[PDB]
Structure formats: C-alpha cells, structure tokens
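Engineer: Once you've had a glance at the structure underneath, I'll fire off some questions.
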Amino acid sequence: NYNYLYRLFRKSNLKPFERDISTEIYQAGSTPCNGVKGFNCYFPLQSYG
Amino acid sequence: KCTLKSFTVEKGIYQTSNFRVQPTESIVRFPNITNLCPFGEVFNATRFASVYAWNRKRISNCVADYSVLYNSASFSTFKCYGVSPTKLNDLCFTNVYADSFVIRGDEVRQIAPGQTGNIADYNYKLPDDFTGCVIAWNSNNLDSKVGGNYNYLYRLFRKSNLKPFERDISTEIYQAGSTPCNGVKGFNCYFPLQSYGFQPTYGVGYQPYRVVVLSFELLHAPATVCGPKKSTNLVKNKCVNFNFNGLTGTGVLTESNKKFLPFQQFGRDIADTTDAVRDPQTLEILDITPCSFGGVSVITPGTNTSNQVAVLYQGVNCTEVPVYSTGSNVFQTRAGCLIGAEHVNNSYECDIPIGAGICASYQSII
Amino acid sequence: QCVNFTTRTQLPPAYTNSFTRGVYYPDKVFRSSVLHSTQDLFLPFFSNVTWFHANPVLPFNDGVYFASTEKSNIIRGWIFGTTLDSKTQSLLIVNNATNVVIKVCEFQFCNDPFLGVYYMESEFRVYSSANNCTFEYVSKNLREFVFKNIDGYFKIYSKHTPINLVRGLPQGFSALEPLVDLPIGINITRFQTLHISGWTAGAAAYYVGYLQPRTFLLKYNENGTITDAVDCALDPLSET
Ligand SMILES: *[C@@H]1O[C@H](CO)[C@@H](O[C@@H]2O[C@H](CO)[C@@H](O)[C@H](O)[C@H]2NC(C)=O)[C@H](O)[C@H]1NC(C)=O
Ligand SMILES: *[C@@H]1O[C@H](CO)[C@@H](O[C@@H]2O[C@H](CO)[C@@H](O)[C@H](O)[C@H]2NC(C)=O)[C@H](O)[C@H]1NC(C)=O
Ligand SMILES: *[C@@H]1O[C@H](CO)[C@@H](O[C@@H]2O[C@H](CO)[C@@H](O)[C@H](O)[C@H]2NC(C)=O)[C@H](O)[C@H]1NC(C)=O
Ligand SMILES: *[C@@H]1O[C@H](CO)[C@@H](O[C@@H]2O[C@H](CO)[C@@H](O)[C@H](O)[C@H]2NC(C)=O)[C@H](O)[C@H]1NC(C)=O
Ligand SMILES: *[C@@H]1O[C@H](CO)[C@@H](O)[C@H](O)[C@H]1NC(C)=O
Ligand SMILES: *[C@@H]1O[C@H](CO)[C@@H](O)[C@H](O)[C@H]1NC(C)=O
Ligand SMILES: *[C@@H]1O[C@H](CO)[C@@H](O)[C@H](O)[C@H]1NC(C)=O
Ligand SMILES: *[C@@H]1O[C@H](CO)[C@@H](O)[C@H](O)[C@H]1NC(C)=O
Ligand SMILES: *[C@@H]1O[C@H](CO)[C@@H](O)[C@H](O)[C@H]1NC(C)=O
C-alpha cells in the first residue's frame, strides 16, 4: 500500500508541536529547481513499501 | 517603582539595573591556509587503471575542499552514503582512500554496498557499512577509441567472490570443470579476464565511465584532511566578538607595543585573563580591553515632592551614553557620568551622596 | 648496505652532576614579570647524568634529555622505536644544515647503523629495506635536546649555547625553546644515537638523563624569558 507518505528532506529542523504539509520540491544541490526537479532536486515526500 | 515594588518612593538614590556596551559585529581571523590535497592528479589524470586493478591513492596531511568537487556539473553519478555532501566540509576522518577505475555505464550502480554483480563480486567489493562517496563520469571522449579500446580488462570467472577493499591480479586459468589444465585453455578452462570493447558508436550505458570512490577512515590518529575553514577581516576601536584561531573572546582591539617571542601566540597578565593576541595572518601583537559596563542608578527627590529624576552611570566615560540619550546637560565626574542634573559653582551640604566628593540635591536638580 | 664490526668500542659509562639544566617553556602563552607554578615532566635538579664516551640501546621511558658538548655539529642522527625492525614503526631523525629531517616508518637496521661520510658527501646506509610509510618531514658549542611523547604528540625542544669549559656541564641557566611538534603517536620505548665516520670515532661524548613528573616554580621577566627556576620536592627550603 502507498497510503502512508513521509518527508526525507527539509531546509532545517522542526519546532515542537507543529505540522508542515508543504508538498514542494526540494533543492538538493546548488542548482535551483525553479519548479523542475532536473538535477539536484528531489521530492521530500514519498511512500512506504 | 518596579524594583521597590511600591507606588511611592521617598528621597534618595537607588540602583535599578546594569548596562554594558553591546558588541557590534563578528570577526574571525585564521591562518593563511595552504597545502591543498592533490586531487587534480586523481580526478584529471591522463588515464585510469582497470577495474580489477583499481588504482589506490592515500590522502593525508592536507586540506581538501569538497565544495568545489560537489559543485562540478560534469559528474553524471554522484552518490554519497556515509554523510550528506553539504556536510563534507564540516566533519572529517583521519585519512582518505581513493579507488579509481573505469567501468561500463550500466555497471555504475553495481559499485554500492550490498550489491551483487560481475564487477561487484570479481573486481571490487564494497562493505555494507561503507562510508564516503562514489563519483562516476563519462569518459567516452577520452578512454574510448574508434578502433576499439582493448586496453581495459575485467575479471569474469572466479570460484569465490571478492572481499571488501580487495584487489585481484591473478592470471591463473579458471578451471570450471574437473579436468586440470597446465596453463592452457580447453574443454572447461577459460581465461578469467575479458577485454572491454568500448567504442564511440556504442550507445548510452556502453561508453567508458570513470569511477572514483572516496572512503574516509578514522583510525585513532588525529584527523588531518577535510574542508577549509573560512577567514574574515579585522576592525579596531569597536568592541566585538572575535575567534582568533580558535580563541574566542569579546572586547575592543587596539595596537600593542608588547613583545612576543617568536613562538608564543597570545599572552596574559594574571588570573589567566587574555591580554594580548597576535593575529594568525599578519602576525601583529594586539591588545584587548572589554567595553565598559556599569550599574545605573536613579537619584530622585521623593515621589511626594516632584517627579523628575537624574540618572547616574557608574564608572563609565561620558562618550558612550546609549530614551535619555540627550535629556539635559551632561556632566562627567570621577564617579561616573551624570545626566539630568546641572552642574553649579556653589558648595552646600550633602543630601544624596554621589561619590568622589560630589553629590546632588533638589533646588530642578543640582 | 652495512656490515659487522670487530673493534667493540664498548666503554664503561661515567657519571656527572646534573646541576640546574633541563628547563623548557611549558606553555606557549606570553607572560611578564610573574612567578608561575606548573607541574610537568622535567629533569630533577642536582641529579646524576650518564656520560658516554658500539653505541648501546637505551630506554626512552617518559622522556629523554640529551646533551652534547660538540664542535662543528658532530652528532647527527637518532633512531627511535621499540623493536627497531620491520615489525613495528620506527623513527629516523637526521640533523643537517636545515632544521630536521624525519622519516616515520618500518626499516631494517643492523648492528652498526651509520650514515657514512664521503670525502661532496653522498652516503646513506643506516637501513636496508623500505616497505611503506607516509610521514616525512623536512625543514665549542653545547646542544641540549628534550624528546617527549605525550598523548599522541612527539615534541622536540632544542637549544644551543656557546661554551668554553671542557669537562663539566656549564653552571648556567637557559630555557629550551620549542622546536618541532609532530601530531603522530608512537609507543617508543628505546632509542639509539647514530654513528659517524673502517669507522674512526672515539671522542664522541654525550650526556643522557631522564625526566620525571614533578612541580616547578618559574620566573618570567618583563620580556617573557625564564630567568630562574625553583624545584618543589627537593629541600625543606624549596618547599617554602
Ligand atoms: C598570508 O598571505 C598574505 C598575502 O601575501 C601575506 O601578506 C603579505 O605579508 C608580507 C609580509 O607581512 C607583506 O610584505 C605583503 O605586502 C603582504 N601582502 C599583502 C597582499 O598584503 C601574509 O603575510 C600571509 N600570512 C601569513 C604567511 O601568515
Ligand atoms: C573619555 O574619552 C575621551 C576620548 O578618548 C577622552 O579624551 C581624550 O583622552 C585621552 C586619554 O585617554 C587624552 O590623551 C586626550 O587628550 C583626550 N582628548 C580629548 C579631546 O578629550 C577622555 O579623556 C575620556 N575621559 C576620561 C575621564 O578619561
Ligand atoms: C603500511 O604499513 C602500515 C604499518 O604496518 C600498515 O598499517 C597498519 O594497518 C593495519 C590494518 O588495518 C592497522 O590495523 C594498523 O593500525 C596499521 N598500523 C599503522 C602503523 O599504520 C599498513 O597495512 C601498510 N600498508 C598500507 C597499504 O598502508
Ligand atoms: C627587555 O627588553 C627591552 C626592550 O628591548 C630591553 O631594553 C633594550 O635592550 C637593548 C639591549 O641591550 C638596548 O640596546 C636598548 O637600548 C634597550 N632599550 C631601552 C629602552 O632601554 C631590555 O634590555 C631587555 N631586558 C632583558 C633582561 O631581556
Ligand atoms: C576534472 O574532471 C572533472 C570531471 O571529469 C571536471 O569536472 C573538472 O573540471 C576537471 N578538472 C580539470 C582541472 O580539468
Ligand atoms: C507630602 O508632603 C506634604 C507636605 O509636607 C504632606 O502634607 C504629605 O502628607 C506628604 N505625603 C507623602 C505621601 O509623603
Ligand atoms: C564657574 O561658572 C563658570 C560659568 O558661569 C564656569 O565656566 C566655571 O568653570 C565655574 N567654576 C567652578 C569652579 O565651578
Ligand atoms: C652521580 O653523581 C653524584 C654527584 O656528581 C655522585 O655523588 C654519585 O656517586 C654519582 N653516581 C650515582 C650512581 O649517583
Ligand atoms: C603502542 O602500543 C600500545 C599498547 O597498548 C597501543 O595501544 C598503541 O596503539 C601502540 N602504538 C602504535 C603507534 O602502534
């Protein structure tokens, strides 16, 4: 099933007792994503096998 | 009123709080930094050795900036497992080992922990707990030749697999069958090594691909090789926080005439309080004095009579006052800096003792 | 490239009064006109120093103080290690016109390791085999050297002083400025002094002493140089 998704990547840590649901691409390198993965960009949210 | 916890205050002087001149900015000064690790001859050599004879290089006692290496866009595959690349310049181990070879395009993924394959089991084995990075970039324009590059060979046949960080150079004829061979091929004897057939006409995944694997080892010897540590400029006559070559402290820096012997780095006076520091870059002896701090006090003639007060800053020069930045005429005395009371020429009895032989009283406040 | 030898230049060791030598700068922090008490490994005052006129194998222990009254830089080399073979790491130190020349690895030393001089000099035969290593470092008179190995750091302090007296150690005081630090740790237990050049050298005298942990009181003048040192665990007067 793929109903459970979790985040791998974020700019920083998370404060206690709060939630973030920002479904946005992540800049994994110096190359800006500009809304496109391309290279050095991956989606933080992914499912579980 | 807050400090006294009352709604009325009688005549006198009280102490409310303290102040200190806050630092302005941050300055760090570090050695000139040299001895870059020789990765140019590793990642930009004339040629690389075969996969079953992977070239091994030792990196120790130098500085290696991985930021520029990561920023290179010529790498098709850049896989780091032990640590994230952005933290390469932060943490480091005692030495680095580089394993360089050339493999086919589809075999790039085979160089990974817990992976099986011809290269992964007969040419080079990676431990499941491997830490470091793997970099694979195309070398079709360099290694591959139109006539067929047979200079690169790979092992294909062996009874047992390879141990992690193990290299095999044996040319013994593999004996799949039970019939021994006296170093000649036959019914069940074949050469374990096969030559690569890299050609420019070959498609994507068949071109030669140079792979360099960096593994960081942390034996108990002190660490020597990792990313550079940034250095900044210098200011004077403005107390800040400074990080001179790992020595962190806050104060104002001035020119000093004291003499260091050519082997000291930073002096002190007594009670282990730093008093003079020599900069790592220009090698000049300075002097350190923290900016003044003092307890403020309120002189008031009593809530009942009036409601205007005077402020005393204890033991500070009347040069750095900062809402009472201006107020009234400012008086500078031996005890401190007085604001809100005017200075007169007469001399009366003492009412609210201030110090250094002077005191104030209510007429305004004099 | 070395052979055996027949003339066993084995001589009994003499004994000399140590006096007040063997003081180095403990910390690299400048001070002015102060009296600072510090504890460390030192050469105890008014001890006895072993005098040597082939060259035997001597223990290293905590630390070593090596002194030589020489003319025109006689003593050159130093061998450090535990087994002095290819089984355990060994250290080779050579003194030249430069500061020091250091090799850190396993070599093979024979009974008579010496550099050899050709009379323009080109000769090296102290060892025979070189398996592997990484650490190489290059940078009338009395020379004093303190060799220490503390928590993975090898420290060599050196000092030179013009002297005219022949036999005894000078009745003078001079601190030992630090010279070389190596951030490498070895468990050395023995050391040997290299021979010079059949070899012809009989007047090769040196003083050897050992260091122990104890406390000293040091006086820093206004210019940051040590002028007086007072031992603690020596006399009822010194403890006061
Ligand atoms: C770091 O490098 C700079 C750049 O050369 C050195 O600054 C030079 O210092 C010398 C002697 O102090 C001067 O004669 C030059 O004019 C300086 N150059 C510049 C551009 O200012 C600096 O000394 C080096 N720091 C070290 C070696 O610790
Ligand atoms: C408060 O600071 C001012 C600014 O430095 C001092 O004025 C100078 O002080 C120096 C000594 O620190 C003298 O050599 C100069 O002649 C002074 N110049 C002027 C224009 O005043 C002032 O002395 C400081 N206040 C006190 C009480 O020392
Ligand atoms: C080079 O010589 C050194 C010294 O004998 C060898 O280094 C040892 O390697 C083992 C294997 O991991 C370690 O357990 C020891 O701690 C190492 N000791 C020292 C002093 O380095 C090394 O194996 C030799 N070969 C290479 C290629 O370095
Ligand atoms: C401490 O340092 C001071 C400053 O250099 C020395 O005073 C100078 O000493 C030299 C050497 O004899 C003289 O040529 C200068 O004329 C001296 N300057 C002054 C202003 O007197 C002082 O001699 C040093 N003292 C010690 C014990 O090292
Ligand atoms: C070395 O090679 C890499 C990739 O092959 C490239 O990005 C880099 O610019 C090269 N460096 C030099 C100095 O040629
Ligand atoms: C203030 O002073 C006046 C005049 O002396 C007096 O009548 C009054 O009681 C005083 N009040 C207080 C709170 O001190
Ligand atoms: C007296 O007052 C004048 C201004 O009226 C002032 O300049 C002077 O410094 C004063 N002298 C004393 C001793 O207070
Ligand atoms: C060492 O030197 C002292 C004084 O020079 C002397 O009394 C002593 O006999 C010597 N030998 C030993 C073993 O202490
Ligand atoms: C020396 O021997 C000790 C024995 O405990 C060992 O811990 C240390 O690593 C050894 N030093 C070297 C350089 O091998």
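Chain A is numbered as in Swiss-Prot; the shown residues are, in order, 448-496.
Per deposition record, electron microscopy, 3.3 Å.
Every residue gets a Cβ built from N, Cα and C, even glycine.
Relevant sequence annotations retrieved from Swiss-Prot are reproduced here:
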| type | residues | note |
| --- | --- | --- |
| MUTAGEN | A:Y453 to F | Decreased HLA binding to NF9 epitope. Increased binding affinity to human ACE2 |
| MUTAGEN | A:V483 to A | Increased resistance to neutralizing antibodies |
| MUTAGEN | A:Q493 to N | Reduced host ACE2-binding affinity in vitro |
| VARIANT | A:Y453 to F | In strain: B.1.1.298 |
| VARIANT | A:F456 to L | In strain: Omicron/EG.5.1 |
| VARIANT | A:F486 to P | In strain: Omicron/XBB.1.5, Omicron/EG.5.1 |
| VARIANT | A:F490 to S | In strain: Lambda/C.37, Omicron/BQ.1.1, Omicron/XBB.1.5, Omicron/EG.5.1 |
Engineer: Which number gives the other C-beta atoms within 10 angstroms of the C-beta of A:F456 (variant position), all protein chains shown included?
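Structural biologist: I count 15 other Cβ atoms within 10 Å of it.
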Engineer: By CA distance, which of the recorded positions (A:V483, A:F486, A:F490, A:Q493) lies nearest to A:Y453 (mutagenesis position)?
Structural biologist: A:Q493
Engineer: Looking at the recorded positions listed here (A:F456, A:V483, A:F486), whose Cα lies nearest to that of A:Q493 (mutagenesis position)?
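Structural biologist: Result: the closest of the recorded positions to A:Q493 (mutagenesis position) is A:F456.
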Engineer: Between A:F486 (variant position) and A:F456 (variant position), how many Å separate their Cα atoms?
Structural biologist: 15
Engineer: Work out how many Å separate A:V483 (mutagenesis position) and A:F490 (variant position) at their Cα atoms, rounded off.
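Structural biologist: Cα of A:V483 (mutagenesis position) to Cα of A:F490 (variant position) measures 10 Å after rounding.
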Engineer: Count, for each of the recorded positions A:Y453, A:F486, A:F490, the other C-beta atoms lying within 10 angstroms of its own C-beta, and report the residue with the smallest count.
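Structural biologist: Looking at the recorded positions A:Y453, A:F486, A:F490, the Cβ with the fewest others within 10 Å is that of A:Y453.
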Engineer: Hey, how far is A:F490 (variant position) from A:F456 (variant position), Cα to Cα, in Å?
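Structural biologist: Distance (Cα to Cα, whole Å): 8 Å.
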Engineer: Any idea which of the mutagenesis positions A:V483, A:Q493 has the thinnest Cβ neighbourhood at 10 Å?
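Structural biologist: Checked A:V483, A:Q493; of these mutagenesis positions, fewest Cβ neighbours within 10 Å: A:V483.
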